[PDB]
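J.: Submitted below is the structure of interest, expressed as structure tokens.
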Amino acid sequence: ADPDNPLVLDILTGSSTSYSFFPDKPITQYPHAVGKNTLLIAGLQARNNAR
Amino acid sequence: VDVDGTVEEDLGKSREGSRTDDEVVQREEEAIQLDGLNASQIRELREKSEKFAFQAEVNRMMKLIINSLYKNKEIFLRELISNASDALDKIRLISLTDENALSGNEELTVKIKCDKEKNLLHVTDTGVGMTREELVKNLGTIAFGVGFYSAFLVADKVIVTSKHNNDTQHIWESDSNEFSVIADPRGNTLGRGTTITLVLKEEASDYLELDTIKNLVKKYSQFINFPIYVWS
Amino acid sequence: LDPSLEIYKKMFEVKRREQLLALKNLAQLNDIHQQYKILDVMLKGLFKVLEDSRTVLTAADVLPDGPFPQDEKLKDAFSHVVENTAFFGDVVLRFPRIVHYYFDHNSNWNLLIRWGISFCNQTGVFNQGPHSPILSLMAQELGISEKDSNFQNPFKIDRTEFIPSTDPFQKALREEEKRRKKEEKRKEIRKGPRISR
Amino acid sequence: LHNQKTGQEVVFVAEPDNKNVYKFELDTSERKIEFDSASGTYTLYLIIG
Amino acid sequence: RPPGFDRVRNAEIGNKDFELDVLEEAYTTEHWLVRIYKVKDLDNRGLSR
Amino acid sequence: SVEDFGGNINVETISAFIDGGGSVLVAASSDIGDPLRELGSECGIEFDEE
């Protein structure tokens, strides 16, 4: 979820150990998502109330 | 173009009340500034530089159009020497492919001799040179060729002695009415290159002057790569 | 024609080299506002000089299709009429709109040039060499002579063109630019461990 | 590094050196951005998998 | 004079092409003497404008 | 897995649809095509690489 956007809803976060990366390739770089930052399901509430 | 309608000037805007000053820039742009340079002054300065240069463009065009070039054909020396440098350049290019190109005269120089008494100007170059057939074809029938032929503007008659690598030295002489080409009596005196003896007109006596020819060389041929020699 | 006149053909073409060299020089200039100002001086100086040159030839009464202009007074006028008109054709072709605004309006200028164009067309000067087409092209451009079906002034383009209502290429430019903006945002988030909402 | 009071978690990636011995260093001044300069006690964990 | 010239300042504008992220053109007079722009609202999706 | 939507459906069109008040549900996978990632970008949710 982008921090800048307040409307983002972190419905379901990943585990503390979970991370997102290419399984085959070694983790040279910092993970795109690490720990609880990783989101499995997220929701949005628009200003017009669209969901 | 998009719309029409140009406003007029409000000669008496000042009386208007409760309105903001629409001239701050103008007034402030001329206020005497002690220990500082006035804004207006710097502006004027650059304006002079840019504007002055622009005027020079008009100057140049004025001359080109308003002139008579051939009437004031002091450029004839430029044309003559420019050919001499060109021919030296051509032979230099030929020399790289063929050693024999420079065999007649390895040294590439221009020698100028002024004969005021005889109304003759001799310009000698060690360039590519010209054959007998080329003398009749290129010189016997004209045509740009202006570089050599500018001489006639100040000269009644032109005498050319040309020796090319492929042919023996031959002399082409024309008075602008008829031309004759004969084998050079002296033989390959040049080895290779062309020496032009110019039968100047009465009006061209000033060109015969040693100072005048040198001034023309500086004026037009100063940038020639090959050294230029003036008789002294 | 006259042998000296044949020499003049070389003389006229020689001037053309300087005239074209300057013509390129004027192109180097960018501002149109300066460009018209000098160009207007080109027309006023050239046409006024042309008016004297035609008067000089008129007093001479030398046929255009005739012996080389010999007397210096007429001969320089012959240089001015042919050489200046040839440059005038280059100026007209390179700068069609500018000349037409400053030239078509004046009847005297059109008539004076028309006398010159016929005067050149009878001399035969624009019959040989690479500048012979210039006489035909300029007359067509000015409407003195019928325009050829394939005759198009390369310079006479409509720089105004048409409003770029169709800008799908620019829409792609917008996308890519905003896309780079979007890529940097993600890269920023990467860094290392941030705090958790 | 888990902040005991807030519950915040900060994850860093350890990398081996030439000798295959992993080295990790914490510099507070530089790492302010990662932690947001949030001071406090952090439990330290090693995750290997 | 070339396009985009400003007659009263007698100078040509340096920046000719730009877009208004937060403003939209509502009405302009025939001679452009008065220009009215409308304030755009916030982003429906919450994206930074 | 679909790289592109059929007919007139486009990321812009879906964005307009959400602005109209329609509700949208998106399901992703490891085979995610570019349009789904772009749609998340407009909504502020950043999908990982394929």
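What you see of chain B is 25-167, 195-283, where the numbers are those given in Swiss-Prot.
Every residue gets a Cβ built from N, Cα and C, even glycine.
These came from Swiss-Prot, pasted as-is:
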type	residues	note
MUTAGEN	B:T44 to A	Hyperglycosylation and subsequent degradation following destruction of the SRT pseudosubstrate motif
MUTAGEN	B:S64 to A	In 5N mutant; prevents hyperglycosylation and subsequent degradation; when associated with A-109, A-447, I-483 and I-504
BINDING	B:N107, B:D149, B:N162, B:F199	ATP binding site
MUTAGEN	B:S109 to A	In 5N mutant; prevents hyperglycosylation and subsequent degradation; when associated with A-64, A-447, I-483 and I-504
MUTAGEN	B:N217 to Q	Does not promote or impair hyperglycosylation
MUTAGEN	B:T219 to I	In 1N mutant; abolished glycosylation by STT3A
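Can you tell me where each of these features sits in the structure?
T.: Applying an 8 A CB threshold to same-chain residues 6 or more apart, the list for B:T44 (mutagenesis position) is empty.
Secondary structure at B:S64 (mutagenesis position), as computed by DSSP, is helix. In sequence order, B:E53, B:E54 make up the list of same-chain residues 6 or more apart from B:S64 (mutagenesis position) whose Cβ falls under 8 Å from its Cβ.
The secondary structure of B:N107 (ATP binding site), as reduced to three states from DSSP, is helical. Here B:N107 (ATP binding site) comes close to B:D149, B:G151, B:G198, B:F199: these same-chain residues lie at least six apart in sequence, with C-beta atoms under 8 angstroms from its C-beta.
Here the Cβ of B:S109 (mutagenesis position) has 20 other Cβ atoms within 10 Å, regardless of which shown protein chain they belong to.
In sequence order, B:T155 are the residues of the chain that are 6 or more apart from B:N217 (mutagenesis position) and have a CB within less than 8 Å of its CB.
Counted within 10 Å of its Cβ, the other Cβ atoms near B:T219 (mutagenesis position) come to 12, all protein chains included. Following the DSSP three-state reduction, the secondary structure of B:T219 (mutagenesis position) is coil.
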J.: Measuring CB to CB from B:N162 (ATP binding site), give everything in the same chain under 8 Å that is also at least six residues away in sequence.
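T.: Spatial neighbours, sequence-distant, of B:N162 (ATP binding site): B:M154, B:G196.
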J.: Among B:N107, B:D149, B:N162, B:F199, the annotated ATP contacts, find the widest CA pair distance and round it to a whole Å.
T.: 18
J.: Using a Cβ-Cβ cut-off below 8 Å, which of the recorded positions B:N107, B:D149, B:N162, B:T219 are near chain D?
T.: none
J.: Highest Cβ count within 10 Å among the binding-site residues B:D149, B:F199: which residue is it?
T.: B:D149
J.: Indicate whether B:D149 (ATP binding site) is helix, strand or coil by DSSP.
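T.: Strand, per DSSP.
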